[PDB]
Structure formats: structure tokens, C-alpha cells
Amino acid sequence: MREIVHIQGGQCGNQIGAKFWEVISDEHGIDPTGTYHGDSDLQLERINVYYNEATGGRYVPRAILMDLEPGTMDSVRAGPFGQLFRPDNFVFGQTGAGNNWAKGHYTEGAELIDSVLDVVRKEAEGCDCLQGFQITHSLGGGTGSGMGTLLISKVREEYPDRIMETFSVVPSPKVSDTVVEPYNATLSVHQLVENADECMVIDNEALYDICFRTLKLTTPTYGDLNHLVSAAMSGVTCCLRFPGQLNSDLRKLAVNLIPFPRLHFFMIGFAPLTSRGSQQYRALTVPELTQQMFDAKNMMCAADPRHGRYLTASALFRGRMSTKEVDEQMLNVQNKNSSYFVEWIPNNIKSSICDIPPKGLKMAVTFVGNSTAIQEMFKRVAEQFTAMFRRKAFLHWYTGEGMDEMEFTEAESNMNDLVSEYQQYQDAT
Amino acid sequence: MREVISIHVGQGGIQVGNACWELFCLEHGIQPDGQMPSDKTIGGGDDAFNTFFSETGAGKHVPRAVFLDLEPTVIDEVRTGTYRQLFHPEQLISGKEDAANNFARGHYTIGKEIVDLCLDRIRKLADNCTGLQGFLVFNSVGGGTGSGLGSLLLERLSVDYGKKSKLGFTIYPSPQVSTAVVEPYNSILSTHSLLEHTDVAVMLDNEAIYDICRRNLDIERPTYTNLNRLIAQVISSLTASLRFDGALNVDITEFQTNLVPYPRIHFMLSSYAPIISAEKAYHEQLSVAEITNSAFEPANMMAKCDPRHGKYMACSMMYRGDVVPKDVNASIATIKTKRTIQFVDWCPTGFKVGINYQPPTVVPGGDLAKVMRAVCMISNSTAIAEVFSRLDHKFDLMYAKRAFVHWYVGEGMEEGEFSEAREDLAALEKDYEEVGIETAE
Ligand SMILES: [Mg+2]
């Protein structure tokens, strides 16, 4: 039915989806136990395309658990809504990748892929007209990417028609949570540029910036952050989940978002984002949220539209309004800062609306535009990879996995090729 | 005896359809379930609802129209909506996975998937019908099946019957407002496969709906409800002759090779009026001359293409209500009078009156005020080629950059379809280019 599935690895991402399904449960108001306690059939109408009824009305996720060590499995296993799960999917590891990506990709990569792809495949038979599935990990290591690389390869072959919308955490330029990041990252991204269908960037520092400045929060954790992102990743299917006077699916999205298949790394904007007092400063209009939409500070990725140029831009609106406003602000904005709008893409802004906003708010905005400002991102990470690969720093942890360096060259001149590729598209008219 | 049937496609398109059948059912006032509030007396002289609302052996009078689109969510709302007693299950055919606005998908890829079901339904209705004149087909160059799958639809339906009229209501990419960017691809790929499968059809653009509803309906913040209501009115009157007594109950087939004199450039504008408020319904009088002179306001032009930049060819000002042949007639002299307007002189006058005696009915909850007289200026000029030219230049560059082409080439279309379809708008550019040339001497 255009239903989809979720698969998460990732040192964080395993938590991320926990929050995610948590949020969707709220938007479906079904008890933690797994039965519905809401007030409209509309939550039940399209419930299946994420959930699954069970005998007795156990309502369940179409999620897939990735992990190389059960702790997360216990963690979310210790999770509220944990009784809303299926024990089947608790597919984890006994070792951990140690985030040498070769470890999580050959060593443990080849070790535990099979049981996953089997049960996942059983989910594939459980899906009537599968629009797709949602993968989640991080692009700097192996706790997610280790195996998730193998996932994208295997299912991608196994389902060359299905959509692969991939969110994985990008290392911020400043803070290096690990120094093996350039290598895991580069080795992964070689794969992901080939095999993944959609990708959107996952920085932490942006999420900090949101929580601290625009959220005006002092105490950052993951969980709030995954609230902030699963807000958007939860919004994305809204029309696909719920009616909309102007609907567009991921196929309409990506096909209406990408000129050439190498450009499915997208940046993200969601809003509104206030602290409590703000409403008693300000109110909500479509033009208002628009005035956030093109905010670099909501630009939750390491790329700057202020520095790069919008190759593409789009808006995901959930609520009840007048599109006569919506479009009007659209075109207005597409003029107002025309210069950061790439040229030969006429009407490079594109529209949407969901008859219902997310719960709690009256109107919704989402922006997954695609400039080319990410070039500094790949340039950076490739740069650090370059330095220590001059040094071969921690190659020994690496070659101990029994990869070659020439692969590193492959993702290397590879990833540079993708960058310059974005250069010419940005530098053209 | 005089049947037509409606076909509905694309998100906005079936939105239009829903508004429409809401409308007509309101206008004959047959209750949403399928019954009239009261018994129908036996009489003769002309048809009634029987055109479209379908007689049962009881108070069950379903439209003669069909839904087809590969994006099946919204249609379910009809499947749920109040008229779930109105419509009929086999009236409903949808696709699950729509085109993603791949023209080539629901035209090619998913084009293959639901066609036969469609044609069977068509055979059930036309076999159910007798004097079905023509075909009401609605779709959109946006809700992607509205382009692709409809393209196959007429592509084959024409080859099925042929002799029926093609009544074409589809939406055209607004000039600067839009919905996507592949719209060039949708449109032109439609167009070269549209024309020779089309008889005649009109181009409704939205931005006019906005600007005019906001000024003329005094609308503050509109949407597809208002739009679909407005097109609901215009189609409501474009066929009254087959529904209601009028002095010159002109007909579609009558319109065909007379409005569009040549075979080729067979589309047109349509600025309905009088759309005003309850506070302008009063504080006004709304003369025949007001609707008439007002009918040719380029700023009233209900599709964003300046008439004053074009030269008119025909104008079928079919009228609802208390119309006078004389008064309108002299107004038409007034239209000959308009210096700014210029006509395909080799067609000096091509006018064709429509005076149907029922004035308009209003939909409760609507914004239009009530009047006594309606106009439909289905008129054809030289002007409309330009925005096409924008379409082929925009599409020209974007296609030159091969943008998105992977999407379509991935689904089974060839490049010469693209460049050649650009030759198609080349030719039609020669057509609006040539027919507008004034014949020598
Ligand atoms: Mg559709």
C-alpha cells in the first residue's frame, strides 16, 4: 500500500528510531500496549503503512533492529512502548563493530547479515505494495554503517524497485567524536553514492545550535534531538499517511527533487521551533514559518545555503490553511533571494500540504531543499582522511581487517569526483 | 438521447470532478444518496438529468462519469464522503502507486496496469447510453496520471469510438506559479500525444482563479475548494442546452469545427462571470451589458494569457437566464466596436449565441453571489501561443541540461520523443504563427 519498514543500526540511530516510532505512536494515539485509544479512524485508515495489526489488535511496527551488541536491544527493550514491539526483530550482535567499518562490514559485517536479511525478507512478504523502508545509522563509523552498507547493497539488489531513504549521522567539522571517522565515512560514502536512493544529512552541532539558540535550551542530549529529527522524518510521509489538497510522495519527491541520481544527499528544515515564551511574542502564519524556512540556522546540516546555491528546494506543509497564501510566499521567496536559487531550474521551489498538521500544532512546515553547499563537508572529511592517510594513522587497526588501501583511493577520488561534480552543476548557467 | 460522461484524473482533477457532481446534483437537487426529494412527473419535450444522473428502478440516480487515477488516497475520501450513497463502486477505478509525476510511468509503466478496466467501464456506460454526444475527460498536467495515463486514455478511447466529441478539461502550468519543475516534461510529452488524440479542450490556470476570486469574489484566502467550485460553475453552464431550455440550445459537436475553424489550434479561454459578493450583489445591478462588456475584460480573462495580446477568433457567449436576443446582440455590436480587439479577419464574425433561460443556481457555503444571467466566453484567439513558448523555452533549457531525464528514460521513453515533441510545439508555434497572419491583399 506504499507501506514501509524501518531498519536502524548506529551508535545513536538505534536510539533514534526508538524515539521515532515513539512519536508515530503518539500521532496514532495507540496505547503502549498496542491497541488504539484515539478518536478518529483516520489514524487507523492509513495505520498499516507503518504499523501492523496483530491477532487481537497488537499493533506493531515494521521496524528492523540492527546492532552488534545487545545493550541497545535491552535499552529500547527497556523502552516505554516496549510492549508495543515484536520480540522477533531484536536482531543484534555479540561483539560490536569497534567502529572499524571493515569489522562491521566484513568481519561482523558478513557474520550477522544473513539472519537480518532473512527476517527482513519475511517482512518483505509482509508488505503488499511496499513503497519502501527507512534505514538509519551514522556515516562516520560502523555501529550502523558497518552493516548498513551491506544492507543497502543486499536489499538494493534484492529490491531494485524499492526506495532507500537513508539518514545517517555526519561528523560535524569541529568536534571529532572519533578520528577513524574519515575512513569509515569515506569507505561508506563510496557505497552510499552508488546504492542509496535518498539521503539527508545528520549533524549534531546543528541540533545543538537549534536546541541552544533557537530552542533556547541549555541541556542537550540525544533524545530531544531525535525528537527534533523524527519530527521531520515523521512528517515526511504525512500525505502518504493522510489526505492533502496538495500531495506528493517520496517518488514524487525525489523524482521532483533530484536532477541526476548522485544528488540524494539533502538538507533539512523543520519548524516552528520556540521556547515557551515565544508564542507570547509571536503567532503562526504560513509567511512566518516561511520566514523560518530559509533560515541557515534551521539549515540543520554542515552546508550553508548562504554560501552554496539552492539546486532545489521544497516545503512540506501539514495543517489547514490557504494555499493561496502558500504558493504566494513560495514564489515570493523564490524571487527574494533568487541568487541562491540555481538558475535553469525554473520554479526550483515546489509545494505540498497535508490536511492535518502534526499533533499539538496547527500548521506544519518542512524543508528538504538541496543546494550544493555540502562540498565543504566532503572536502573537510576527505581532507582529514587525506592527512592521516598520508600518515596511515590507525591503518593498523584498519589493514588488520584485511581491506586494501586502493579501496580508500576508490572512495577517495570517487568522493572528490562527486564534489567537483557538484561544482560544475553549481558553476553553470 | 443526449448523453455526455465525465472522466476524472490527477489530484486537482478529480477534485474538480467532486466539486462538479456535487454541483449538478445540487442543481437538479437530487439528494446525495441518489433520490430526488420527491417523485418525478412523466413529461416530454426534452431530456432531464437522464444525460448524467442514472435512472434506477428507484431513487438511485448515479452520475454517468468515471474516476481513474493512480494516486488512490484522496478518491477514497469520495469512497468515504457523504455521497457514498451517491456514487457506485464500479464507478471507481484507481491506481495505488501513482506516477510520481512520471508522465512515462502512469503513461507507460503503470500505463499498462488499469487501462482495460477503464475501457470495460466505458463500454458499460456507453452501452448503457444511447445518444451520448461526447466525452467529458478531466485531468491535470500535475497529478501525474492526469498527464500520462490520460494520454493513453484518449489515445485509445478516440480510436475506440471516434465519433464522440472530446470535451477536454485539464489544467495548464500556471505561468509563474507552479507545482513542480518536471511540468515541462509532463506538459509537452502530453501535448504531442495530446493534440492528435484531442478534439478540443480548454486550458484552466489557477492564478487567475486566485486573483479574480480574491478581487471579484472578494476572497481573502482561497484553495481548491474555491477553484473547484469555480470550474464547477463554468462547466455547469457550458452544457445547459442539453439540460435546459434556451433559445439557441447550441451543442458541443456544433461548437467543434465552428469555434476551432481549422483543425489544429483547437483550444481556448473561458472567462465566466458574474462572480461577485453578497455585498456586491447588492450595491450592483449586473446588466447584460455589464456581464457582456465585462466578459471581455482581459483582466477578467480566466487564464493568464492576455487577450489584448492576441486576436480573437470565436466567442460562444452562451447565457443563463433572462437574456434578450436584442440586448446581447447589440452588445455583440459593441464587441465588434472594440478597437483594441482584432479578429482573425478571414473569419470576420464567427459568433454563436447561447441564451438559456435558466439563470444560475448558487451552491450554499459558496462565495459567488446570486444573479440572473450567466456568460461563458469560450473564445479562441492568437494570444495563447506565448505561454506555450515559455513552456518550450523553460523546458528547452532544462531539457538541454538533461535534468531529470534519467527518471523518464528509466521508464521507457526515447529521447526523440523529447526533441520531436519540441518539434510539435514548433509546429503549433507555426500554427498560432500562421493563422494569425492576415491573408494578403
Ligand atoms: Mg495520481
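Numbering starts at 1 and runs along the chain as displayed.
Just so you know, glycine gets a Cβ as well, placed from its N, Cα and C.
In this view, B:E254 (active site) is surrounded by 16 other Cβ atoms within 10 Å of its Cβ, with every protein chain counted. The active site annotation in Swiss-Prot covers B:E254.
The GTP binding site annotation in Swiss-Prot covers B:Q11, B:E71, B:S140, B:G144, B:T145, B:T179, B:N206, B:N228. In sequence order, B:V9, B:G10, B:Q11, B:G12, B:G13, B:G146, B:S147, B:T170, B:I171 are the residues of the chain that are 6 or more apart from B:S140 (GTP binding site) and have a CB within less than 8 Å of its CB.
For B:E71 (GTP binding site), the same-chain residues lying six or more positions away in sequence with a CB closer than 8 A to its CB are B:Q11, B:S94, B:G95, B:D98, B:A99, B:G143, B:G144, B:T145. Marked as Mg(2+) binding site by Swiss-Prot on the basis of similarity to another entry: B:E71.
Counting every protein chain shown, the Cβ of B:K40 (mutagenesis position) has 12 other Cβ atoms within 10 Å. Quoted from Swiss-Prot, the note attached to the mutagenesis of B:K40 to R states: Produces faster growing cells in medium with paclitaxel, a microtubule-stabilizing drug.
Sequence-distant neighbours of B:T179 (GTP binding site) (same chain, six or more apart, CB under 8 Å from its CB) are B:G142, B:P173, listed in sequence order. By the rule that a residue counts when its Cβ sits under 6 Å from some atom of ligand 1, the binding-site residues B:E71, B:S140, B:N228 yield B:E71. Contact with chain A, taken as any Cβ pair under 8 Å, is found for the recorded positions B:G144, B:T179 out of B:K40, B:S140, B:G144, B:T145, B:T179, B:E254. Residues listed for GTP, B:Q11, B:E71, B:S140, B:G144, B:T145, B:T179, B:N206, B:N228, cover a largest CA to CA span of 21 Å. Under DSSP, B:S140 (GTP binding site) is assigned to a strand (E or B) in the three-state scheme. Of the recorded residues, B:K40 (mutagenesis position) and B:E254 (active site) place their C-alpha atoms 31 Å from one another. Comparing B:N206 (GTP binding site) with B:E254 (active site), their Cα atoms are 28 Å apart once rounded. Using a 10 Å Cβ-Cβ cutoff, B:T145 (GTP binding site) registers 35 neighbours. When secondary structure is read from DSSP and collapsed to three states, B:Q11 (GTP binding site) falls in the helix class.
For B:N228 (GTP binding site), the same-chain residues that are 6 or more apart in sequence and have a Cβ closer than 8 Å to its Cβ are B:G12, B:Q15, B:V16, B:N18, B:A19, B:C20.
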